[PDB]
Amino acid sequence: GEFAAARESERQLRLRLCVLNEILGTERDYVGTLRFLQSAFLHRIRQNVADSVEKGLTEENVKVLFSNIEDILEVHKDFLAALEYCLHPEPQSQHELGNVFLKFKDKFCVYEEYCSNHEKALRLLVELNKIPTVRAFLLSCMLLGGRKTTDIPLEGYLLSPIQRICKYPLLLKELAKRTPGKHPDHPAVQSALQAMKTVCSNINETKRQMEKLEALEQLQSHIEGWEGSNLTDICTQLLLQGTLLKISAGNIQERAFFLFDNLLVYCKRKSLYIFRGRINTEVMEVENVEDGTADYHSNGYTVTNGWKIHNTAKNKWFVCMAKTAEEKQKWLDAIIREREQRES
Amino acid sequence: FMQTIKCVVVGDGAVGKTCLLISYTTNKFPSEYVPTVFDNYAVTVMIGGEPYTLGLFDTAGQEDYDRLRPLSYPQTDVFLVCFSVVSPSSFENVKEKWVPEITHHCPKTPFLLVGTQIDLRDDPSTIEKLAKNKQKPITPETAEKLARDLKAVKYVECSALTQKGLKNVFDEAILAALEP
């Protein structure tokens with residue numbers, strides 16, 4: 001009768017203990033991994049920089065490869081210690097973790113620098129591996145660290161943080177699941193879950209915007225004869241690009257157009273492109289031209305999928321045309337969205 | 001001098017890819033608890049009498065983070081694209097999300113179509129739940145159709161609970177990785 005209820009009741013506690021224990025243990029393992037990364041590799045190359053440099057490891061390479069992993073480690077030593085303190089001596093049913101997650105939320109932002117850099121790190125790594133003595137060195141560090149060749153290489157160990165930080169919310173959802181409603185930890189657990197999800201969101205979006213910025217940088221690096229301030233100063237992302245026919249001052253030129261938030265650029269496609277012109281969207285009026293129209297702007301040419309662009313700052317006009325209606329709709333809608341967002 | 005193979009397991013959340021990896025790697029779990037964390041794990045396998053190192057990587061938790069996921073994809077030797085046979089949504093997500101992504105990031109790298117939780121095909125409760133939506137489980141035929149369409153190497157089924165076909169999934173993965 002009440003014995004069934006008791007059985008179930010304890011059966012739940014078993015699972016909760018399983019959750020807490022998994023959290024603690026996986027944390028210990030993670031910290032252990034980072035510690036191995038520090039002691040086996042960093043300490044070794046620091047012991048003798050002559051060998052590392054001679055055999056093909058400049059400090060630039062180390063710096064790019066390992067990023068800010070030691071800071072992450074310094075965070076997780078303290079965090080693990082906090083966990084050990086809260087779960088003293090071992091996970092018990094009435095133990096409440098959520099607050100230790102909440103206390104350390106703003107500490108985790110350190111990951112943002114790592115992930116964003118990681119994409120470069122591995123891409124650097126693949127290069128360094130092609131060098132004989134460098135690869136041999138990096139294997140030597142693994143061997144002198146006691147661990148094996150068949151065992152997981154440096155790459156995975158470098159990958160580990162991005163895996164680790166994304167797993168805390170799952171742990172916390174299972175924990176919130178095994179936590180009773182009137183349990184003192186329950187709300188702290190829910191809150192901790194939300195916080196830890198927000199962390200991952202921030203990391204992700206940080207990486208994204210970083211990559212967009214780098215896209216702008218690349219695009220500028222592939223354009224010769226650029227005029228005015230850089231895109232990185234006044235733009236955040238590329239919205240749309242494509243080929244249009246440009247009728248200006250009597251000239252008929254096919255050009256590559258790039259729409260950035262805040263401005264539009266047109267270039268001559270050969271660097272891959274030659275800068276032809278730029279227009280701040282804040283002083284740009286785009287006016288739709290009905291298909292079939294022929295005026296002095298178009299030099300008398302009959303228009304299909306065309307429109308006129310007005311640079312008010314220089315009081316200049318010119319005609320843009322597409323080959324498909326979809327392209328026209330694309331550019332129009334994109335400019336509309338850009339202008340819509342720039343105000344707010 | 002024993003070449004290592006990188007196998008990356010991707011797919012919808014809660015299809016049981018983690019449970020799959022854990023069930024393959026170890027037993028002696030008390031089996032009432034479902035561990036959520038699978039750390040990267042090397043496994044020595046025998047193929048044609050020759051030993052290889054199968055590196056196992058999990059992607060669980062990264063589902064909502066599209067920008068973070070491709071950080072795991074470089075240097076991959078073979079992919080496992082998973083979906084639950086009792087979850088039409090995951091099945092559709094293989095077509096709408098995962099295969100296009102892994103093919104975008106690694107065009108020349110082979111991938112297998114993995115159907116999971118087959119043991120739930122004969123669960124009357126699950127059948128009822130799906131019947132409320134006028135749905136039904138994924139038939140091996142349909143999934144093989146999908147596999148052939150998306151140019152997957154082949155379609156493999158398994159149950160982490162029953163361990164039916166579980167090992168052979170990874171065996172086939174290694175085989176696909178060892179294709180010239």
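All positions are counted from 1 along the displayed chain.
Even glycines carry a Cβ here, placed using N, Cα and C.
Positions annotated as GTP binding site by Swiss-Prot: B:11-18, B:58-62, B:116-119. Less than 8 angstroms from the CB of B:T59 (GTP binding site) sit B:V8, B:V9, B:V10, B:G11, B:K17, B:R69, B:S72, each of them six or more residues away in the same chain.
While the structure shown retains the original residue, Swiss-Prot records the mutagenesis experiment B:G13 to V (Swiss-Prot position 12) with this note: Constitutively active. Interacts with PARD6 proteins. Does not inhibit filopodia formation. No effect on NR3C2 transcriptional activity. Cβ neighbour count for B:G13 (mutagenesis position) (all protein chains, 10 Å cutoff from its Cβ): 16.
Quoted from Swiss-Prot, the note attached to the mutagenesis of B:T18 to N (Swiss-Prot position 17) states: Constitutively inactive. Does not interact with PARD6 proteins. Inhibits filopodia formation. No effect on NR3C2 transcriptional activity. In three-state terms derived from DSSP, B:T18 (mutagenesis position) belongs to a helical segment.
B:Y33 to F (Swiss-Prot position 32) appears in Swiss-Prot as a mutagenesis experiment; the accompanying note says: Abolishes AMPylation by Haemophilus IbpA. Cβ neighbour count for B:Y33 (mutagenesis position) (all protein chains, 10 Å cutoff from its Cβ): 16.
Quoted from Swiss-Prot, the note on mutagenesis experiment B:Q62 to L (Swiss-Prot position 61) is: Constitutively active. Interacts with PARD6 proteins. Taking Cβ-Cβ distances under 8 Å and a sequence separation of 6 or more, the neighbours of B:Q62 (mutagenesis position) in its chain are B:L68, B:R69, B:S72.
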**Asked** What kind of secondary structure is B:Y33 (mutagenesis position) part of, going by DSSP in three states?
**Response** coil
**Complete:** DSSP, reduced to three states, assigns B:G13 (mutagenesis position) to coil
**Asked** Near B:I118 (GTP binding site), which residues of its own chain have a C-beta under 8 A away, given they sit six or more steps off in sequence?
**Response** B:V85, B:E157, B:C158, B:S159, B:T162, B:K164, B:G165
**Fill in**
Reading the DSSP string in three states, the entry for B:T59 (GTP binding site) is coil
**Prompt:** What recorded positions from B:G11, B:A14, B:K17, B:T18, B:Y33, B:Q62 have a chain A Cβ less than 8 Å from their own Cβ?
**Reply:** B:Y33, B:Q62
